[PDB]
There are 2 protein chains.
Amino acid sequence: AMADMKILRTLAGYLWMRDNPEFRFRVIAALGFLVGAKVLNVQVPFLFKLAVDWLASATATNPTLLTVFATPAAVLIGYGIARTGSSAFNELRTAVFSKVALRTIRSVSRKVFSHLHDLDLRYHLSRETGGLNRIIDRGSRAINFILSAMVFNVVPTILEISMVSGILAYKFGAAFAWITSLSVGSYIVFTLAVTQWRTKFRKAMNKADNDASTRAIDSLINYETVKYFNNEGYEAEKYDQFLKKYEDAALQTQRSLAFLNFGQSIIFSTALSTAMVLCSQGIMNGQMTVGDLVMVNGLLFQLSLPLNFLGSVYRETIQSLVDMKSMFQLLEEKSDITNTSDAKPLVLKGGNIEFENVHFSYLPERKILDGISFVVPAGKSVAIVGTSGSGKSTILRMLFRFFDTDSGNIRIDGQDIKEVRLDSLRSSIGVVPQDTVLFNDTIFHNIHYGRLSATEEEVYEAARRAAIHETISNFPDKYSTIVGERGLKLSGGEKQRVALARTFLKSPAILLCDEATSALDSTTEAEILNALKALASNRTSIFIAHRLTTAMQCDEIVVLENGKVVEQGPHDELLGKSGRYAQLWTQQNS
Amino acid sequence: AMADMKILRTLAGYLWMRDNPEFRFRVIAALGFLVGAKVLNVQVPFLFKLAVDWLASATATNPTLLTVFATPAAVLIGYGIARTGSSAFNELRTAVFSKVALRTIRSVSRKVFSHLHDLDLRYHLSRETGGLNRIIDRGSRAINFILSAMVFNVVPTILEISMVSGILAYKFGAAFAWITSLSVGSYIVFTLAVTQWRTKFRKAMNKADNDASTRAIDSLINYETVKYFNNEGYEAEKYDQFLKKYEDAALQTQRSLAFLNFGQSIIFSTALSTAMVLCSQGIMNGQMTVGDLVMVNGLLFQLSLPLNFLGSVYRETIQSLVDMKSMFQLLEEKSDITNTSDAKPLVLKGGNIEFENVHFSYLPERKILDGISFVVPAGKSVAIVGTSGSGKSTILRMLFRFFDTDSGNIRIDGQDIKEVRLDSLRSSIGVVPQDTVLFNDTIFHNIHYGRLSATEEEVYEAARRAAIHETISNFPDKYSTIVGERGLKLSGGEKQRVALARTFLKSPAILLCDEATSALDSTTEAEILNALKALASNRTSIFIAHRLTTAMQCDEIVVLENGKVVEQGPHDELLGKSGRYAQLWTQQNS
Ligand SMILES: N[C@@H](CCC(=O)N[C@@H](CSSC[C@H](NC(=O)CC[C@H](N)C(=O)O)C(=O)NCC(=O)O)C(=O)NCC(=O)O)C(=O)O
């Protein structure tokens, strides 16, 4: 429909590149070489016919011949050289177009990928995020196959059949056009019908094979239980049954393919025999001459070869079309959150976080935020404490605008968040994840990831302040090693130290931490507490802690219960008033 | 070498199956149809030559072929009928042989699986499961492809070229044999060389695409940290770099394939043109060569077609040979533990387990079994307690003879383990694993797995006694549902109850348990303890328990420390003597 037209137009735009001339030149060369190859391929049997007729008459009063070629040996040499020229033209065409095909594939894949990171995370959380690369790869392969086929096989064969039909309609009677048209029409319709029939058999084969492999894996993995009793009496029988089903499916597929091939051969053989016998009648009558039989045979045989893979190319074209449709469906996906055009840049004159009756529900069945109204002063450290249902994990998401607030407003530095560019707030906010992930690269790059275009002395002094430099010096190579998976293993405390180094390199105005739960010694806990205190020395900070013992360090404490505020203030006055926070101590510290 | 001869002989033995004639007849039919198809294919151009010669002479010498065909139209009809007959013979041959190929592949796969499922447990630990299934599938595909190719393409093309070179070098000059020999020799050597060079290029190509896909996965899965800062920055550039590498490799591969194709085309074109020119010289000289130029052209062209996939078939044959070698390497693997020829079935008269200074070490650098010599009376309950390093998890393996004792003696009912039939002890021992795995089948099958060929009422009463009938009555469907993966989840207590019901159905003479650690309420704990007591009411038992609160239920208790015995006897005398068991209670029960 309209979507298909849009996809075709987009593909044409990504194939033309009007800005540069090299690709236009290459496309022109491709079409030129295609036409030249087809013309030479048609002209070869004419040379063979001329040679045969001349030899037959010897044992030809023409202007062109007897001057360019002195003897029939020259004509046969020209036959060979014309075949070679046709092959060389096909060579050049396929290489020249393949280059541009690869270029456009690369451009399309990069565009889709870069758009994929632009979309919000509610999209990513919906699915498994591992099949997206599968779709990308499948669509790239589909683009490659469809372009290569549509430019190398479908068009050249149409040109070939057009030339054959035209050159037989002329120079002969009109019956040859009827013969070739009917033959190719019946051939095409038969091939399409049998392919549509065989697809079901192939799909039946694949599922049975996959089931047999899955049963084999399940049987092998559970070795000890199978060896505990009933040793091998039962499992081999069921594996044999699955193998028998696979065998039956394969046999049926092979039989159907054989039938298809036999039908195609019959159709083309009867077409060729009818053409040659009619030519023989013509020669016997006296209107024609020997050699036209040879020319007709050779020309029909030349036409035969490209039409031998019609079923395979049709099936693969259908599959590639479906895959291309899916990949382009990944695009043109809207974003729930967007930035207004009239937005104002964010100014940082001293962070003043203010919340005013924020309501939110990730799923409408359950509401997890109920009118939170906490206010963070300038240069003060606040803490959020509660249970799992207190909804503590979403506060940083809201402050970073991962999920837009259903109702209510936020004053950051006396400014609303909705009508400012998200880039400024994303650049002015630093975060410490619960479980930081280390990239499959060197340590220095991971430390530098906090802020690109940074000098080496900066990251060196940041690591020194984080007190990780001494730990780095113990590795086999200084400030360089494969870390993460498929490499050196780094401790969780060291991992969160790396995360602290990143957020210190970024040097933001507001920091948010989460204090991930881990089994840590007292000395390391004190060291990381000192590091965090140094990080939040002169910045507005909002902390959430799983372990309350670390939460007394903040100036002010707010307790959240079931998505609603209960009490606020320092811990000592919470003892004095014996509020909910006191009961939180009662079952925590005892 | 010798292994290659062995695998070829084994494959031939599987392919023949002299016992049943239904496969000998099929093989004979396959060879007959192959020979007939090749004969007809070579004979096709001769009819065209005869028709063309007769037609040219018409516009007379009698070769005594006027009786079969009255007019040249009959010969031209015979041309097509011979082509159709050749195609029919080919497809009959391919179907008839594919049947036997699909039989032998299944037989080989089942045999290899059954043998692989019989090796020792040490081999299964060493190799990563799933790799075995991958090797099995790859080798099966290798068998299928190598048999199909070696019977459908390599042999028929050799016959075709031999018979073409036999039709030539007779009825013509001797130079035709030289041409059709050296041309095909040069063709083969050139194709092999360029095929090796291209396969090196392709092996270089694949890795770049794999790396690009892996990087896409890694970049996408770690979305939140990328969105925290420097979003859509360095990642897009790196992905561009990887796609650029892949594009360069693909372009190089395409160019290499193009060059190979052009070389093959030019070689065959020059061979064909030389043969044509020599035949033209012959016909002009006035020799017996008259109008048979078309015969030579058609015969060489027929020979050309099968030789257009030599590189692909060679590369795939090499790969399939490697995979076949891998599969047949999985076979002929010795088992560490074997049963002696003088072994006898074990007779039970009341289990008496006796240990005599058993020494064992899984890896020689660390010894975990050091001379344990406990003796279990008839119809008594013995408990083993200790720490993680005590080695409590291997006594059941030794008594079940998963491994073998390095130096020691095991006396069961006054009989030695080593020189008795192992099937008897496998059948006379029942075990309760820590984490039993429920098969992805119906619940009734999983319960019946304990003892095959068992009546449904026995299974029903066994489930009822295990106090599971009430629980299993509460699923939406009774006695039939999908359980385990891809099905409804089953509780850990329910899973343990299923295992207990299974081992109750087995009804052995000696039972061993492990008391897997799991959170559980008091009522269900008492219920499963009562069930275990009922199971071990009148049988010798070897209990090991993570929770020591359940250990005094047994009659006698033996404590193990660092793979050595410390004290033995009931708990009251352990308290009286104030042995290690007192410390176990003090730092365990407090
Ligand atoms: N160019 C090399 C030959 C190597 C080559 O080109 N190999 C082909 C294999 S096409 S193999 C494709 C084949 N097609 C068919 O079988 C068509 C059957 C149809 N129904 C009919 O009418 O006959 C098929 O897959 N059938 C499945 C089935 O049997 O069910 C290729 O694509 N190479 C790519 C590369 O080298 O990079 C040379 O000349 O030396």
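Numbering, chain A: per Swiss-Prot, residues 117-175, 186-716 in sequence.
How was it done? The header gives electron microscopy, 3.6 Å.
The backbone N, Cα and C atoms fix where each Cβ goes, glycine too.
Taken from Swiss-Prot, the feature ATP binding site covers A:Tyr488, A:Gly512, A:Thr513, A:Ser514, A:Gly515, A:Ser516, A:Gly517, A:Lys518, A:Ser519, A:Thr520, A:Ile521, A:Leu522, A:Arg523. Annotation comment: Swiss-Prot describes A:479-713 as domain 'ABC transporter', evidence class sequence analysis. Looking at Swiss-Prot, you'll find the mutagenesis A:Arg612 to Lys noted as follows: Resistant to sirtinol and reduced chlorophyll content.
The separation of A:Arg612 (mutagenesis position) from A:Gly515 (ATP binding site), Cα to Cα, is 37 Å.
Its Cβ taken as reference, A:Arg523 (ATP binding site) is surrounded by 15 other Cβ atoms within 10 Å in the chains shown. Here the recorded positions are A:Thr513, A:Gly517, A:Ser519, A:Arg612; the one with the fewest Cβ atoms within 10 Å of its Cβ is A:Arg612.
Look at A:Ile521 (ATP binding site): DSSP puts it in a helix.
The Cβ of A:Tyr488 (ATP binding site) lies under 8 Å from the Cβ of A:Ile494, A:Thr520, A:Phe529, each of these being in the same chain and 6 or more residues away along the sequence. The separation of A:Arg612 (mutagenesis position) from A:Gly517 (ATP binding site), Cα to Cα, is 36 Å. Unbuilt region (10 residues) between A:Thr175 and A:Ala186. Cα separation across the gap: 12 Å. Taking the Cα atom of each, A:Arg612 (mutagenesis position) and A:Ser519 (ATP binding site) are about 31 angstrom apart. In three-state terms derived from DSSP, A:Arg612 (mutagenesis position) belongs to neither a helical nor a strand segment and is classed as coil. Secondary structure at A:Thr513 (ATP binding site), taken from DSSP and collapsed to helix, strand or coil, is coil. Whole-number maximum of the Cα to Cα distances across the ATP-binding residues A:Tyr488, A:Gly512, A:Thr513, A:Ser514, A:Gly515, A:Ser516, A:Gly517, A:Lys518, A:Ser519, A:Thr520, A:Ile521, A:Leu522, A:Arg523: 19 angstrom.
Of all the binding-site residues listed (A:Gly515, A:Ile521), A:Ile521 sits in the most crowded Cβ setting, with the most other Cβ atoms within 10 Å.
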